[PDB]
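Engineer: Mind having a look at this structure? Questions to follow.
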Amino acid sequence: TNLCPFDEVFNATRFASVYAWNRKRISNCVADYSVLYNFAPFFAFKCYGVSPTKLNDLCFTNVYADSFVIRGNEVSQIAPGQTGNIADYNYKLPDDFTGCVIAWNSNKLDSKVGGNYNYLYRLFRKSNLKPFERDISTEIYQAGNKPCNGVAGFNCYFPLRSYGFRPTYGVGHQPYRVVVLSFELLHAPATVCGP
Amino acid sequence: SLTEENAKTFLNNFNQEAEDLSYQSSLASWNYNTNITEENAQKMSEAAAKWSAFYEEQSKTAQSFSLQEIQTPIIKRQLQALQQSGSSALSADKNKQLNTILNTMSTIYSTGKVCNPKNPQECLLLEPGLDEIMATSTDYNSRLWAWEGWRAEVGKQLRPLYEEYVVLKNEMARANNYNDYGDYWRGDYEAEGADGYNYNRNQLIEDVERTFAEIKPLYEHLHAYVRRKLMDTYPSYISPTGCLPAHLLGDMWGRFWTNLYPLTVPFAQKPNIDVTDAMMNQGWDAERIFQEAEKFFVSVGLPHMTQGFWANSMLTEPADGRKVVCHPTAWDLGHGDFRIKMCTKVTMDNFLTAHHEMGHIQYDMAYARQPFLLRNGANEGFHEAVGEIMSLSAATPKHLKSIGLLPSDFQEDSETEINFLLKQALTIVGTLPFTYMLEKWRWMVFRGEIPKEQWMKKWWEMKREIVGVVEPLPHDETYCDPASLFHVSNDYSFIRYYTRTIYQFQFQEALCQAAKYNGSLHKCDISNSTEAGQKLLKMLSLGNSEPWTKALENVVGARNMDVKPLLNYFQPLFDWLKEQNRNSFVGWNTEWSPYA
Ligand SMILES: *[C@@H]1O[C@H](CO)[C@@H](O)[C@H](O)[C@H]1NC(C)=O
Ligand SMILES: *[C@@H]1O[C@H](CO)[C@@H](O)[C@H](O)[C@H]1NC(C)=O
Ligand SMILES: *[C@@H]1O[C@H](CO)[C@@H](O)[C@H](O)[C@H]1NC(C)=O
Ligand SMILES: [Zn+2]
């Protein structure tokens with residue numbers, strides 16, 4: 001019996017920023033989702049069309065795990081059909097989704113007295129993101145007409161901005177770690193099954 | 001549709017940067033007010049300099065946006081708020097001169113001292129000095145010497161400074177496309193609305209004059225009654241028909257008449273509701289006081305207080321090697337951080353101040369969803385009004401008995417109601433004429449109506465017309481009397497207190513009527529009534545995103561300020577005063593003077 005590597009996904013010394021979100025492919029292992037209930041009271045655990053407490057009764061070709069860290073108020077933007085900043089410029093989910101998200105508080109690990117400036121997010125972009133698309137570019141946004149030759153100033157700003165977490169913030173602004181599990185079944189047998 | 005998108009993007013960038021640059025300044029100020037240390041002062045200064053520079057640069061940049069092109073009201077409101085930063089849109093040398101004048105005014109007010117006509121050993125100051133000696137003593141000469149000396153020092157040393165301050169401030173105001181500095185102050189109440197709702201900033205003078213006209217009949221009677229009771233403590237000094245001497249009003253300037261309570265008790269045999277003994281017997285501390293306040297607030301539908309509020313806020317004197325400031329304040333720091341700083345103790349006054357500050361925080365939490373530039377109060381005096389309406393319905397006998405600090409079989413006394421109403425009257429009604437007179441005087445001086453050579457000649461002339469006080473000794477034009485107030489020598493406006501009083505009573509009547517209560521208004525309580533909470537939260541969550549004529553319409557169902565609720569509040573006292581004044585004379589004649 002070879003269990004799936006979930007333990008190394010939900011546990012990590014350092015996560016990734018929202019714009020440069022990580023993605024892990026899980027395939028050819030036996031998956032026990034019952035160990036996913038081994039954390040503190042989950043702030044968000046809601047599953048779209050997969051019928052939880054029955055995860056152990058299905059089989060899929062491969063599973064994708066996407067992990068990042070976002071603000072408290074933005075957790076509602078990791079649902080299909082939503083509109084905002086994270087759901088439009090950083091990370092967007094398709095309307096026909098199959099899987100679910102797990103979001104839990106991480107204030108005791110990602111907050112410092114002077115501010116944690118290692119987490120960044122995108123604020124300006126020309127057009128929205130297609131589902132499951134990653135942007136990492138650092139070109140200076142142009143809002144006006146006069147180009148500024150790649151220097152910050154009026155009508156052209158730096159797209160990426162920091163969160164700056166502190167332990168004294170309110171609950172809606174404390175850091176939250178989010179892991180999205182996406183399942184898919186395809187015409188290529190099926191290797192990810194239950195016990 | 002061309003610069004609207006640019007304005008939206010610019011406002012997004014400003015909102016992102018301003019929160020981060022403001023949290024540090026607020027946190028540094030908090031760390032200084034709870035520590036007091038040499039390093040913390042430098043930290044606060046270096047935190048504030050960055051914010052000031054960034055805000056000035058952003059305002060100057062935002063000046064380049066024509067307002068006529070924008071259609072959406074919210075963005076126009078944000079940009080109008082951001083542009084109005086003409087506090088230093090002058091020359092450099094004039095700015096330095098004005099700053100020097102302000103600093104020397106503040107220093108000369110803070111460091112002033114008065115020496116006794118007899119042996120100069122005393123040479124007291126204001127601090128716990130002159131304030132106590134003319135807030136407790138009942139001797140004519142002891143009060144008179146101090147009152148004359150403080151003026152003969154401060155006004156003499158302040159007149160030329162105020163003379164230059166007037167012209168510098170007028171130049172500042174006219175440089176900002178205004179008419180005078182009084183109009184600059186009055187511009188706070190200006191609002192623009194769609195379906196009417198406009199409040200031209202020139203109507204306030206008409207409004208303030210109108211409402212006061214309906215308060216004169218009540219105040220007059222009070223001014224009679226107190227006069228009678230002052231004829232016993234100082235027998236051969238007050239004429240039966242005339243104006244009260246200035247130095248006998250229980251305070252340095254006559255702003256409040258509270259300290260006249262001992263000599264004006266109508267029924268001395270009945271003591272007021274004192275609950276400190278019950279709190280001591282029951283074993284209470286500060287934490288229980290604040291949990292009680294939170295329970296009262298949650299009983300009406302408002303939300304609880306965050307865990308950060310309990311974790312971070314200072315609630316007692318630390319009793320360590322740390323010096324702090326014990327002035328009670330409520331702090332909102334941004335990013336969901338709310339705190340109270342209070343050196344609270346076990347007494348009724350602290351119990352009510354807790355409700356006041358907690359109401360401040362409730363309003364701050366309510367308007368926390370709006371954009372950053374609109375996270376302010378709906379007006380200049382809505383904050384206090386919201387704060388005081390909560391403390392009003394917390395000292396009522398019904399609420400005190402409902403929580404167990406009073407006997408369950410308590411019997412209400414008709415004689416106690418009059419005493420409570422009289423104390424509230426001396427606290428509240430006695431300050432409106434003073435504020436109105438002072439603001440009218442400063443407005444007239446700034447507008448230029450009063451000549452430079454007649455200032456005091458007008459100041460006293462219309463002092464014994466509205467408030468009704470006569471000077472003990474004549475003052476020449478070399479004097480500058482109004483410079484003695486802290487709210488005159490150090491700037492600050494003075495009309496917020498006139499609007500707050502009326503707003504609080506309008507709100508109280510609206511909420512107590514919405515809670516289905518019948519009886520006297522001053523006995524109404526809003527605890528355990530969910531209907532009033534939603535009506536209050538309807539206005540509390542708007543901030544200033546909409547003109548103040550709309551939040552008031554939402555709550556009280558009107559579009560201006562009305563004094564009828566205040567008249568309903570003091571009706572029993574009005575009837576009792578009229579009954580007891582039916583033999584004497586009401587009103588005063590502006591001819592009597594203690595001097596020749
Ligand atoms: C993560 O690490 C903690 C502590 O090392 C451990 O108790 C836990 O079992 C690990 N796995 C999960 C899924 O929490
Ligand atoms: C108060 O100041 C001291 C000395 O600068 C500092 O060590 C401490 O962290 C400050 N804050 C406290 C005591 O809460
Ligand atoms: C009224 O509100 C208070 C809030 O302190 C609560 O303790 C009480 O149970 C409520 N009901 C009555 C009947 O007093
Ligand atoms: Zn207050």
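Please read every residue number as a count from 1 along the shown chain.
According to its header, the structure was obtained by electron microscopy, 3.2 Å.
For all residues, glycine too, the Cβ spot is worked out from N, Cα and C.
When I checked Swiss-Prot for this same protein, it listed these features:
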type	residues	note
MUTAGEN	A:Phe158 to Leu (Swiss-Prot position 490)	Increased resistance to neutralizing antibodies and human covalescent sera neutralization
VARIANT	A:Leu36 to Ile (Swiss-Prot position 368)	In strain: Omicron/XBB.1.5, Omicron/EG.5.1
VARIANT	A:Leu120 to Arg (Swiss-Prot position 452)	In strain: Delta/B.1.617.2, Epsilon/B.1.427/B.1.429, Kappa/B.1.617.1, Lambda/C.37, 19B/501Y, Omicron/BA.4, Omicron/BA.5, Omicron/BQ.1.1; Contributes to cellular immunity evasion and increases infectivity
VARIANT	A:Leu120 to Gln (Swiss-Prot position 452)	In strain: Omicron/BA.2.12.1
VARIANT	A:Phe154 to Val (Swiss-Prot position 486)	In strain: Omicron/BA.4, Omicron/BA.5, Omicron/BQ.1.1
VARIANT	A:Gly164 to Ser (Swiss-Prot position 496)	In strain: Omicron/BA.1
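What does the local environment look like for each feature on the list?
Structural biologist: Secondary structure at A:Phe158 (mutagenesis position), as computed by DSSP, is coil.
Cβ contacts within 10 Å of A:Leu36 (variant position), excluding its own Cβ and spanning all protein chains shown: 17.
Take the CB of A:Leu120 (variant position) and look out to 10 A: across all protein chains shown you find 16 other CB atoms.
When Cβ atoms from all protein chains are considered, those within 10 Å of A:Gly164 (variant position) total 19, not counting its own. According to its DSSP assignment, A:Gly164 (variant position) is coil.
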Engineer: Less than 8 Å, Cβ to Cβ, versus chain B; work out which of the recorded positions A:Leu36, A:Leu120, A:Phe154, A:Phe158, A:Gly164 satisfy that and list them by sequence.
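Structural biologist: Out of A:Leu36, A:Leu120, A:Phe154, A:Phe158, A:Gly164, A:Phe154, A:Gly164 lie under 8 Å of chain B.
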Engineer: Out of A:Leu36, A:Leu120, A:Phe154, A:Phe158, point to the one nearest A:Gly164 (variant position) in space (Cα versus Cα); all of them are recorded positions in the record.
Structural biologist: A:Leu120
Engineer: Out of the recorded positions A:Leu120, A:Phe154, A:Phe158, give me the one sitting nearest to A:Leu36 (variant position) by CA distance.
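Structural biologist: Sorting the recorded positions by distance from A:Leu36 (variant position), the top entry is A:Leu120.
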Engineer: Check the DSSP secondary structure of A:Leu36 (variant position), expressed as helix, strand or coil.
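Structural biologist: Looking at the DSSP assignment, A:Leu36 (variant position) belongs to a helix.
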